[PDB]
Amino acid sequence: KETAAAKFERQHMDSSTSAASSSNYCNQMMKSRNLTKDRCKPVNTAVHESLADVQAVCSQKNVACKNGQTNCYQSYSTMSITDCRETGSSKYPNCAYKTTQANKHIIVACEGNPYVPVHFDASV
């Protein structure tokens, strides 16, 4: 079983991509990170910053999570991210995604020792 921290890395970390805004970025990313194997994950955000920078957010601004928990943190700086969401023509096993790149703050839920990201709550 994949650890929570490892799952967050696989689903939300893409530090090296040079095509964060390419229309086909999401189709490729979602497939490669195994988010379209048994079904199409409807929504997923990829962060284009170093793992160290994203992990550092767990020590930044403490804010409430959408679900009410208090273990969420908002990055002080804006980060390059890409939102991947299924389009209308998307239909497993033929998943299709719209790619929307943006530069804003990320909010992640953190836990454990080391205290690291385990959930991507939202971006602002």
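Here chain A follows Swiss-Prot for its numbers: 27-150, in order, are the residues you see.
The header says X-ray crystallography, 1.5 Å.
Note: Cβ is positioned from N, Cα and C throughout, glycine not excepted.
Around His38 (mutagenesis position), a 10 Å sphere centred on its CB holds 19 further CB atoms from the protein chains shown. Per Swiss-Prot, active site, proton acceptor is recorded for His38.
Within the same chain, residues at least six positions away from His145 (mutagenesis position) with a Cβ under 8 Å of its Cβ are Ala30, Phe34, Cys91, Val134, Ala135. Summarising the annotation, Swiss-Prot assigns active site, proton donor to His145.
In the three-state DSSP classification, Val69 (substrate binding site) falls within a strand. Annotated substrate binding site per Swiss-Prot: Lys33, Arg36, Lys67, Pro68, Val69, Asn70, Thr71, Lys92, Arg111, in sequence order.
Per Swiss-Prot, mutagenesis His38 to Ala is noted as: Loss of activity. The secondary structure of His38 (mutagenesis position), as reduced to three states from DSSP, is helical.
Here the residue is the original one, while Swiss-Prot reports the published mutagenesis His145 to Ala with the comment Loss of activity. Taken residue by residue with DSSP, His145 (mutagenesis position) is part of a strand.
Cα to Cα, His38 (mutagenesis position) and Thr71 (substrate binding site) are separated by 6 Å.
Residues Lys33, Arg36, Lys67, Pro68, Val69, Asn70, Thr71, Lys92, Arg111 are the ones the record ties to substrate, and the longest Cα gap between any two of them is 22 Å.
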